[PDB]
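Please read the structure below before turning to the comments.
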Amino acid sequence: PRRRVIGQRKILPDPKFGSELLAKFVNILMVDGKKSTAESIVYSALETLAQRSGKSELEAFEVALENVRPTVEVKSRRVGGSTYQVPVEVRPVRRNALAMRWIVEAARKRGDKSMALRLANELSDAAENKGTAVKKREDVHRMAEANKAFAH
Amino acid sequence: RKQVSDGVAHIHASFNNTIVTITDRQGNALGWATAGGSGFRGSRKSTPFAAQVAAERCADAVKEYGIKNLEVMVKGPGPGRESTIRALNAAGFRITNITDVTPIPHXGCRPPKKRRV
Amino acid sequence: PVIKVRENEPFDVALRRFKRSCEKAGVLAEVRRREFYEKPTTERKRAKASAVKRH
RNA sequence: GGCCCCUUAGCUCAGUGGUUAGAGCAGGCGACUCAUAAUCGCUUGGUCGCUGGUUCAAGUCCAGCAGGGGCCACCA
RNA sequence: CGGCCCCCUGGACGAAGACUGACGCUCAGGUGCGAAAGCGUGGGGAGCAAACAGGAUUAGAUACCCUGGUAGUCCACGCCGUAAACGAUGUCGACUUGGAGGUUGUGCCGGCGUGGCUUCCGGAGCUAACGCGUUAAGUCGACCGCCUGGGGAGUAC
Ligand SMILES: [Mg+2]
Ligand SMILES: [Mg+2]
Ligand SMILES: [Mg+2]
Ligand SMILES: [Mg+2]
Ligand SMILES: [Mg+2]
Ligand SMILES: [Mg+2]
Ligand SMILES: [Mg+2]
Ligand SMILES: [Mg+2]
Ligand SMILES: [Mg+2]
Ligand SMILES: [Mg+2]
Ligand SMILES: [Mg+2]
Ligand SMILES: [Mg+2]
Ligand SMILES: [Mg+2]
Ligand SMILES: [Mg+2]
Ligand SMILES: [Mg+2]
Ligand SMILES: [Mg+2]
Ligand SMILES: [Mg+2]
Ligand SMILES: [Mg+2]
Ligand SMILES: [Mg+2]
């Protein structure tokens, strides 16, 4: 805004893990304010992923999240009245938010019978570089690379 | 084949394009590269990044001659006036002289009329 | 601007010396000034306008 | 009458007997802009004419026709 | 009116002295000079570029932009006689508080003076106002040119 007044609002870590990241992911997945229906799906997907991979319960999620985080995006800037595509850096919070949102939207478009199963498949693929979120990150990276001459 | 180890790099800088060419000290060209052919067209062709890429890709084609030393003389006011020589430095070439060779009439002919944009 | 690089000095100092030599030599100003044609009345008016504005 | 050029995506041009079917060309979806126009990114795609040959190995080498192609020739 | 050198030639200014003795100022008709474009005859032609051709932009684009390009621009001689040819301010003479510069002469001892031309600000006065202000649009004298509501018209014969 014109004023630079806004700030950060406090968030409560989730009960059974004490992780703020899981809280944010649950908020992103929440619809209609029906939170209680969101962490149920999140927990089911997390336990299914934990038993399928057998590595851990929380480290698999972190690895899948890390596999998707991008570092460059494209915006618009001008010098003499003409608009451009300029590549800019991404702050870590924005990286996490973008990764979670991409994962959720990728999960929502499938043909399974439950949402938790879709989440399990998407986190698995992200951890092993097959999900559509990987395609999103790669396309963003290559569009940023294409418009490299305009980087001031 | 041949070994020289001493060359001179000529830079043609212009508002539309940049040309880099390495030649022997008697003006016998050994290789050249341009920003236009390096994959850049239109507006991007007139950026110092294009000149840097052109200079590096031209130096990439003079390694077989075993050139050890270079001197640079440059003409034109274009934007590739600067990044080209830094990209040549990043190639490890020895730099001995930097010279300006832009032509200047001491009067001469008559320039074209101004554009009424 | 013949810039002869001397013994025991990095690239940056010679580059800066060359840039300063070109800036002080006024080559770019001449090349800009010779890009197009200026009618004698146009330049005679512009010079006086600049002189008036400066003072 | 005799020699000689080849047959490939919706289209045009490439392709070495081994582990290639190659690009460009129209469209579709995104990217930028308050929004078009111009730019950028990802892609929907192939019977090597029919058939045969020798050949472990053939769009690949030979062709039979046919198709689209030149010249040589011409005193029922 | 602008690279450098030489030949011919017009004017301006300063310094002391001598000489002529009103020989002066303005000027209707008249005469001469006068940017660029244009015309005639003969040369020359790099760059630029009216006309003209193509490519784009656009609803259209006889344009603005791009690629080309002929007269012309240059030389000698001869015509043409017009411009926002403007300081939008005729020529000559006399008188009337100041400040800050620039350029070029000369006298006396960096200092003290004295001439010419020129840039900016400003006092009295003037002006409808803007403004001008010792280089006047201030106070006077001599002579010439011009104006008399807007169009038709600087047009017709
Ligand atoms: Mg316009
Ligand atoms: Mg008269
Ligand atoms: Mg003339
Ligand atoms: Mg003429
Ligand atoms: Mg003529
Ligand atoms: Mg002629
Ligand atoms: Mg031209
Ligand atoms: Mg033109
Ligand atoms: Mg003409
Ligand atoms: Mg008149
Ligand atoms: Mg005049
Ligand atoms: Mg008048
Ligand atoms: Mg007069
Ligand atoms: Mg005044
Ligand atoms: Mg009257
Ligand atoms: Mg009247
Ligand atoms: Mg009347
Ligand atoms: Mg008249
Ligand atoms: Mg008349």
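Throughout, chain A uses Swiss-Prot numbering, with the displayed residues spanning 2-153 in order.
We read in the header that electron microscopy, 2.8 Å was used to get this structure.
Yeah, the Cβs are placed from backbone N, Cα and C, and that goes for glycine too.
These features come from Swiss-Prot:
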type	residues	note
MUTAGEN	A:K36 to A or E	Defective in ribosome assembly
MUTAGEN	A:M116 to G	Significantly decreases affinity for its own mRNA
Tertiary neighbours of A:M116 (mutagenesis position) (same chain, Cβ under 8 Å, six or more apart): A:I42, A:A46, A:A108, A:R109
Residues that sit under 8 angstroms from A:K36 (mutagenesis position) by C-beta distance, when 6+ apart in the chain: A:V27, A:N28
Assigned element (helix, strand, coil) containing A:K36 (mutagenesis position), judged by DSSP: coil
